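Note sheet for the following structure.
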Amino acid sequence: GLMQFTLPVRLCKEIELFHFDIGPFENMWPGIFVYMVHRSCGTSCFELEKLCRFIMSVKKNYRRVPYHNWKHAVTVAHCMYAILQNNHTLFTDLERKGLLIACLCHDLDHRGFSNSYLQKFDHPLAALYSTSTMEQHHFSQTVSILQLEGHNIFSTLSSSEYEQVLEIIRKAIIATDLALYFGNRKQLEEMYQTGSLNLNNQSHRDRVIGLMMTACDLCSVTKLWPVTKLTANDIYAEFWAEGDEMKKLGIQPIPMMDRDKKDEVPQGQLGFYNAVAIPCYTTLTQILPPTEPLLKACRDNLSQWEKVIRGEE
Ligand SMILES: c1nc(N2CCCC2)c2cc[nH]c2n1
Ligand SMILES: [Mg+2]
Ligand SMILES: [Zn+2]
């Protein structure tokens, strides 16, 4: 009960900032996550023995792929931690519990390929789950790990609270399907502008948690430029491997995924910032004003990519 996690002074301070980088020491990531759960939720939310076993089973079920890996999981959970900490009173006890776990689990057993590649491959998962293929798999994997003996971190909840938290986690993980983000953001835009957005409306909360999940999932674009730039290498390492696998199926991949067309990357980043990232953090900042640093950091990185195109780097 009286066993607090403490981080070194630089991490203790920097971890509260949206643009915090979790660092290259894998062995510190579990402790960073537990630290964030204790401050975000309470030292009582989870049985420490159970939580540690859950975290290590989650780590084991992330693969050694360039980007959709254990580091991404903890990076996305940290962004959620920063949003929750800057929006203290807006979220329930169950929501703070659910969302950090949802974020840690959101890409469980990712193979580094898009839903599109699975469907064109005719992967078994594409037969089992026609839409949000990988996201339905990630949630499936989460429930599987929760059901391991000694791994049920929610055991102290009532039947009804247990069903509420697994329903929060399911929707949160489904929302990380970027295909669903466009419609979700549009509806949130309409609702915020016409003034109908109502955080006591469960369907409205769901939408807002969805947008937070997109924002945390894309938070690579909200880091300082050196982190953003080096993470984009890992992202494109996966895209190019998928492009190679598309070519093996006798399909010319979109230029984004074609390693012959690396020149077109900087312009592809502009499109992504303008079509996805900027609108995402804009709508998020409208609904949750204290998340503005994510929009500001994102705009700064767009400017850095414009400088790459103008050959100034
Ligand atoms: C281009 N496209 C991207 N998305 C496409 C699918 C999901 C991530 C990203 C994400 C981070 N940086 C990116 N650059
Ligand atoms: Mg995903
Ligand atoms: Zn992800």
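Residues 724-1036, in that order, are what chain A shows, numbered as in Swiss-Prot.
Every residue gets a Cβ built from N, Cα and C, even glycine.
Per Swiss-Prot, the features are as follows:
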ACT_SITE  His791  active site, proton donor
BINDING   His791, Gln992  3',5'-cyclic GMP binding site
BINDING   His795, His829, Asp830, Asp940  divalent metal cation 1 binding site
BINDING   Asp830  divalent metal cation 2 binding site
MUTAGEN   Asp830 to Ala  Loss of activity and of zinc binding
MUTAGEN   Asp830 to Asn  Reduces activity 1000-fold
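Annotated features taken from Swiss-Prot, shown on the structure.
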residue : record                               : CB count, 10 Å
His791  : active site, proton donor            : 23
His795  : divalent metal cation 1 binding site : 23
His829  : divalent metal cation 1 binding site : 29
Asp830  : mutagenesis position                 : 26
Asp940  : divalent metal cation 1 binding site : 22
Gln992  : 3',5'-cyclic GMP binding site        : 25
**OP:** Could you measure between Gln992 (3',5'-cyclic GMP binding site) and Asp940 (divalent metal cation 1 binding site) for me? Cα positions, answer in whole angstrom.
**Re:** 16
Original post:
Excluding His795, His829, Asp830, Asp940 themselves, which residues in that chain have a Cβ inside 8 Å of the centre of the Cβ atoms defining the divalent metal cation 1 site?
Top reply: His791, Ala796, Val799, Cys826, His833, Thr899, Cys939
Original post:
From the Cα of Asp830 (mutagenesis position) across to the Cα of the residue listed as 'active site, proton donor', what is the distance in angstrom?
Top reply: 7
**OP:** Filter the candidate list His795, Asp830, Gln992 of recorded positions, keeping only entries whose CB is under 6 Å from an atom of ligand 2.
**Re:** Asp830
Original post:
What's the CA to CA span in angstrom from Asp830 (mutagenesis position) over to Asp940 (divalent metal cation 1 binding site)?
Top reply: 10
